[PDB]
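Everything below concerns the one structure shown next.
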Number of protein chains: 2
Amino acid sequence: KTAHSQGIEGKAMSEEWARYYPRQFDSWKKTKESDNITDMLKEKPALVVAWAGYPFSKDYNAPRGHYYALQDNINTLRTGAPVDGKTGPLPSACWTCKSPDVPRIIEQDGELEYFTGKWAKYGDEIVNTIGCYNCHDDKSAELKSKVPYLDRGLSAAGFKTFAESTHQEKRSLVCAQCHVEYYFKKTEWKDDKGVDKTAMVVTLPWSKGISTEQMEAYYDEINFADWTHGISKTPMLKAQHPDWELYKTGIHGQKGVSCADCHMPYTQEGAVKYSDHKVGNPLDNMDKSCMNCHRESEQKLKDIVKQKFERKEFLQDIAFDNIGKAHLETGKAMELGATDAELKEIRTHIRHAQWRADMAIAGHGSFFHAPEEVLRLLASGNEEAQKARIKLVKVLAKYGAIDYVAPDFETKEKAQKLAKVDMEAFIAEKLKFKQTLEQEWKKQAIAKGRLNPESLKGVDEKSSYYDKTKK
Amino acid sequence: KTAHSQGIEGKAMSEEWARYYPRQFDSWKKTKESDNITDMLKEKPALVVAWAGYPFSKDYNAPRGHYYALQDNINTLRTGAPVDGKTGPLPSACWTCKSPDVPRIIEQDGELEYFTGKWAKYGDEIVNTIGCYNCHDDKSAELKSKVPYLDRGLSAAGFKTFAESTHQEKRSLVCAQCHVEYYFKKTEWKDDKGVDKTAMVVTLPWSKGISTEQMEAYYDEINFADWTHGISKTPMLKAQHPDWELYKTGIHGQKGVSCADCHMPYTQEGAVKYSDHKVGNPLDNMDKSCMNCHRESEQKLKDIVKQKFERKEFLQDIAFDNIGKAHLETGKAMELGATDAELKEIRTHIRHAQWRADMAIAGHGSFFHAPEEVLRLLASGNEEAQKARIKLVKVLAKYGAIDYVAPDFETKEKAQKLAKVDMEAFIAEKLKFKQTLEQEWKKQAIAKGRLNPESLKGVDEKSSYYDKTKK
Ligand code: HEC
Ligand code: HEC
Ligand code: HEC
Ligand code: HEC
Ligand code: HEC
Ligand code: HEC
Ligand code: HEC
Ligand code: HEC
Ligand code: HEC
Ligand code: HEC
Ligand SMILES: [Ca+2]
Ligand SMILES: [Ca+2]
Ligand SMILES: [Y+2]
Ligand SMILES: [Y+2]
Ligand SMILES: [Y+2]
Ligand SMILES: [Y+2]
Ligand SMILES: [Y+2]
Ligand SMILES: [Y+2]
Ligand SMILES: [Y+2]
């Protein structure tokens, strides 16, 4: 048994586990070191055109340390600027994979109630970032999945549930609670007091399997769309960090190497043996993350990984350039009078092209986890995009614009202009929110004893729109 | 020293080495077991359209056992039907990588003289198939490169020559004498007797490096073209088995694993240790070819290799379908009056699209040797093809054929019709050649003591146009 077999008071605050596990706590807090903010819209402006009409066209950055998960969720322009617990653009489900307070609230008020309402609803309750309680039982300290949608997805796909999986499988599944692709399923229900409510439930699109094509069939079957494209009016699908799905069928995944083997390698200091909890870039310490299984040179392995990234970049830029042009050319055809019937096939191609390309790039480590599937997906997506463009030439020609040249979107500024994103307004409104309601959330959370000031150190120094220099 | 330190009389006939190396000779002759003839034009008819106007549109089969190299060189419709030593469509260089008689003749008459004249020139001299003398010194038995163009290519690319390479590197370079991409360089010269002659010299396009793009730049720089496309009139480049080039930068190649490690694995019978000379499919005996370095399941490894082949197939069919359509659409534009100036950019795209796609598929093991580069190449080639097709829509529209639908080529028969290949005539003419001049070549070679009847056992049972049932 553990030294806390009856549980841990205040379990949602990771600091509460420190007295029992100083090593794991100290390494866990070190993800604070990964504070870089890479603005993906700035690096890949084609993404702005791809996501026109959707929140990702406003703000989208690369992943950084777990230490910043909650604050980034608050800072992203995607969550907008609520003025109370009933306003703001996004639902409560947006907190789900950012805090140990989520399982706390779910175990308290239930899954449906948790998924009901606005993101702003839990502003002064969900205040701790990815912690011990997201992956560990507070009595046995054993690995556990705290989100019901994971098992439901696993079962639907023909996989064993978390409880029925091997220990090695669990070392990856704890990550899969969050590092997977999902969608929100509008779910109607009624609470104990007889009140009819509507929940937006996190759902893994795995009922037909976890391949990109199977998920595609899943979404098409239910005629689902995350949004109607702002330029092409195509019914779009948004892929979000399908890290586990892509990893699962990559060679390491097929071999049984777990996320933890590379990202949380075992370490030994003296006679002390434990798992490095500083989840980050495995290449930072290859002797612990790679050289236990590989006998070659570290530099050679790093050069190989770099090559994989370069291949992905090559195909990514091609696919999204054609996807972007397709969206714009469809928008031009629309302006000229093209009917929905004339654009149906084209829009279907675009929907599929971007779903495949986004699934390939949304998982930031996929270029390494599953290189070959990533390249195949980008090639497949590009082909669908070009099929759409070949057809668009004919539609444009019919309306007298065969020589139309889709506008360029090589800078974030130009792309957001094409996507009609009023950044100045969004940023101004966001800053107001941060200076008022956000501070009230934190003040109240601290007053109630749900949040310890210590955890906020250097947590709000950067975002894609401001930089106090370094988080 | 060896038991034949002064050399081997009749060294070009591998049977002559049997008295010294029975083990290697016995395994070497077993490639006779790999007699399957896979008609690639039948399996992938899109290749016929791709090679319209070129010999490969007539006959192109997958590689089989070394035992059949010489006979297949004779049987392929590509070498046609000469009536004497001064006729036939192809040059003497076509024997180069098919027989140990090649180095014999080169060391005798010199490289330029060997590369001068028709393929038919050496019909009764080059009669032994890939043998000991192609890779071994007949005095020391040490590995050697017998073709001067390999070192010239290696040096041009910044690589060490064969003599300066490590033993492990030589275990791959002996294969590279033949398993590489090349082109024929028209070379003018004058013999000792003062006669001006023209040679077609095998040349490795490596002066800018061995990557597909570098070779592409090499060919474009010298404005080279293997042939003018029969349908699109595009200046085409033909890629031929760039096995080593693609392997070199694949992970096994980067790690230093040699061709021999997988294709000629070390074997031990009792106290006897030797290299398995039955060059074939490593998957036939993974315990010798893979399991010495891999600790997983053989079935799992095989399933992974199968997956790689499926990914390659997926992209290959897409790329060649668009390449085929591009050729046909260009031919249609030509029929309508499109000028060379109007088609220049399109033809450049087609040339590059097919060069990249052909480089990706011409090496039959590349899907495994360098999976990621193969997928990237097929994706790149397809993109160039689609760029050509988008432009072709506009050219076709200008001439009133915007709704033109390129004809289908899903069967070898339909494709060869589009490529205007008179198979009946070619096969009839070939059979006549085989029944007359070929038999005379063999009868004379046997009479002169250059060929032993033993080596012909079951060697001429199959081809892509006849099957006595099984070679
Ligand atoms: C949900 C509760 C999560 C669990 C469980 C795990 N991760 Fe995570 N991860 C999550 C978020 C929201 C983020 C973004 C943080 C931000 O503010 O940007 C991440 C980020 C990572 C990263 C990036 C690290 C870096 O760039 O420095 C990695 C490498 C990563 N996550 C891996 C990972 C692994 C291996 C997990 C299981 C052991 C794991 N995460 C669990 C959310 C959640
Ligand atoms: C779990 C199933 C998740 C849900 C539901 C949402 N997010 Fe998430 N988010 C998750 C992970 C594993 C990651 C890291 C890996 C990656 O590819 O990003 C993230 C990251 C973020 C970030 C930081 C990166 C960025 O996009 O700027 C933000 C700002 C973020 N997530 C916001 C967010 C919102 C608003 C959500 C509701 C729509 C949401 N996430 C849901 C996992 C999960
Ligand atoms: C999920 C993303 C995790 C978070 C957040 C934390 N831990 Fe963890 N922990 C995780 C894994 C995958 C593992 C390895 C499990 C295995 O047996 O292979 C661990 C392990 C531990 C252990 C056991 C001893 C060890 O291997 O180090 C302890 C005691 C532990 N973790 C404690 C702990 C604490 C205190 C955390 C919060 C600060 C914490 N973990 C977060 C995954 C995750
Ligand atoms: C070792 C063989 C690994 C396994 C198994 C997994 N990951 Fe990984 N991951 C690894 C590398 C070398 C890299 C590239 C360098 C980097 O840190 O980016 C990655 C990357 C990621 C990322 C992207 C992080 C970022 O761009 O900021 C994420 C989010 C990530 N890995 C998550 C992750 C998960 C959840 C895994 C199991 C499903 C997983 N990785 C396995 C190496 C290895
Ligand atoms: C052991 C548990 C492993 C860890 C930790 C890492 N890798 Fe690995 N890797 C492992 C296996 C079993 C395999 C498959 C080959 C085999 O022996 O069966 C691999 C393969 C690779 C490859 C080749 C795959 C490819 O390039 O497409 C690379 C380049 C590779 N591994 C890199 C790598 C790096 C950088 C790691 C640390 C972050 C790493 N591996 C960890 C087993 C294990
Ligand atoms: C030129 C003299 C060659 C040398 C040296 C090597 N190979 Fe070869 N190989 C060559 C030809 C002309 C052919 C085609 C034979 C035919 O009649 O179709 C081949 C074929 C192979 C194959 C196919 C085996 C099969 O399908 O059963 C393989 C696997 C192959 N060659 C590999 C290979 C290796 C590893 C070499 C070096 C040790 C090697 N070849 C040398 C011509 C020549
Ligand atoms: C070495 C540099 C070569 C030259 C010059 C030529 N060939 Fe070849 N050939 C070579 C190899 C390594 C292979 C096997 C691998 C592969 O991808 O095929 C081959 C194979 C053939 C075959 C059998 C397969 C087929 O195409 O049907 C034939 C019939 C063949 N080669 C004919 C041939 C001709 C006519 C040449 C002159 C233009 C020629 N080869 C040159 C290596 C080399
Ligand atoms: C090139 C394609 C080869 C042909 C044709 C033949 N051999 Fe070979 N042989 C080759 C390699 C790559 C190797 C391994 C070299 C190393 O040291 O790693 C060998 C080796 C031999 C040896 C040495 C002992 C052994 O490893 O088995 C002998 C005595 C030998 N080869 C003999 C031999 C004979 C008699 C051949 C014709 C029948 C023959 N080899 C063809 C490559 C090639
Ligand atoms: C092991 C890691 C290998 C190395 C190193 C090389 N090859 Fe290979 N090759 C290997 C496999 C598993 C396969 C696929 C199965 C098959 O036999 O086709 C191949 C295939 C080839 C082929 C294609 C043969 C055919 O389709 O008939 C050729 C011509 C071939 N390999 C040649 C070859 C050469 C010359 C190498 C070094 C440059 C080489 N291979 C390395 C496994 C391995
Ligand atoms: C040792 C000399 C090897 C032989 C023989 C074969 N492989 Fe290999 N393989 C080896 C290394 C060093 C690596 C790179 C990973 C690492 O540990 O550094 C690999 C990798 C693979 C992979 C992963 C690459 C990928 O999938 O993209 C596969 C699938 C693989 N090897 C398969 C394989 C097969 C089928 C072999 C026999 C024909 C084979 N390998 C031989 C080392 C060696
Ligand atoms: Ca989604
Ligand atoms: Ca060539
Ligand atoms: Y406490
Ligand atoms: Y990062
Ligand atoms: Y130890
Ligand atoms: Y003799
Ligand atoms: Y074969
Ligand atoms: Y042994
Ligand atoms: Y790979």
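Following Swiss-Prot, chain A shows residues 37-507, kept in their order.
The backbone N, Cα and C atoms fix where each Cβ goes, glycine too.
Per Swiss-Prot, these features apply:
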- A:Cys130, A:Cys133, A:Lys134: heme c 1 binding site (BINDING)
- A:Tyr218, A:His277: substrate binding site (BINDING)
- A:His288, A:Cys326, A:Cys329, A:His330: heme c 5 binding site (BINDING)
- A:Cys295, A:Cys298, A:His299, A:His405: heme c 4 binding site (BINDING)
- A:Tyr218 to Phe: Reduces nitrite reductase activity by over 99%, but does not decrease the low sulfite reductase activity (MUTAGEN)
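On the structure: features taken from Swiss-Prot.
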residue  : record                 : DSSP class
A:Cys133 : heme c 1 binding site  : coil
A:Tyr218 : mutagenesis position   : coil
A:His277 : substrate binding site : coil
A:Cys295 : heme c 4 binding site  : helix
A:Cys326 : heme c 5 binding site  : coil
A:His405 : heme c 4 binding site  : helix
Rank aside, I only need the closest one: which of the recorded positions A:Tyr218, A:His288, A:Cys298 has its C-alpha nearest to that of A:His277 (substrate binding site)? A:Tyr218
Need this for a regression test: binding-site residues A:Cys130, A:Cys133, A:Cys295, A:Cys298, A:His405, filtered to those with Cα within 10 Å of A:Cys326 (heme c 5 binding site). What's left? A:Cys298
Once A:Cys295, A:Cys298, A:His299, A:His405 are set aside, which residues in the chain still have Cβ within 8 Å of the Cβ centroid of the heme c 4 site? A:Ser208, A:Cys211, A:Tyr283, A:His288, A:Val293, A:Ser294, A:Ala296, A:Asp297, A:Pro318, A:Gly401
With the heme c 1 site defined by A:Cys130, A:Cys133, A:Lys134, which remaining residues of that chain have Cβ atoms positioned within 8 Å of the Cβ centroid? A:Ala105, A:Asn109, A:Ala129, A:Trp131, A:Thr132, A:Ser135, A:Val138, A:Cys214
Contacting recorded positions for ligand 5, chosen from A:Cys130, A:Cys133, A:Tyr218, A:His277, A:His299 when the Cβ sits under 6 angstroms of any of its atoms: none
Write out the long-range same-chain contacts of A:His299 (heme c 4 binding site), meaning residues 6 or more apart in sequence whose Cβ is under 8 Å from its Cβ. A:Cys211, A:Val315, A:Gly316, A:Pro318, A:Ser325
Let me know the most crowded of the binding-site residues, choosing from A:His277, A:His330, A:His405 and counting other Cβ atoms within 10 Å. A:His405
Apart from the site residues A:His288, A:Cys326, A:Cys329, A:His330, the 8 Å Cβ neighbourhood of the heme c 5 centroid comprises A:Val293, A:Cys298, A:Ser325, A:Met327, A:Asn328, A:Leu337
Which one is it: of the binding-site residues A:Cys130, A:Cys295, A:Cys298, A:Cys329, which Cβ has the fewest other Cβ atoms within 10 Å in this structure? A:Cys329
Largest tally of Cβ atoms lying within 10 Å of a Cβ, found at which of the binding-site residues A:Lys134, A:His288: A:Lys134
Other C-beta atoms that fall within 10 angstroms of the C-beta of A:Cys326 (heme c 5 binding site): 19
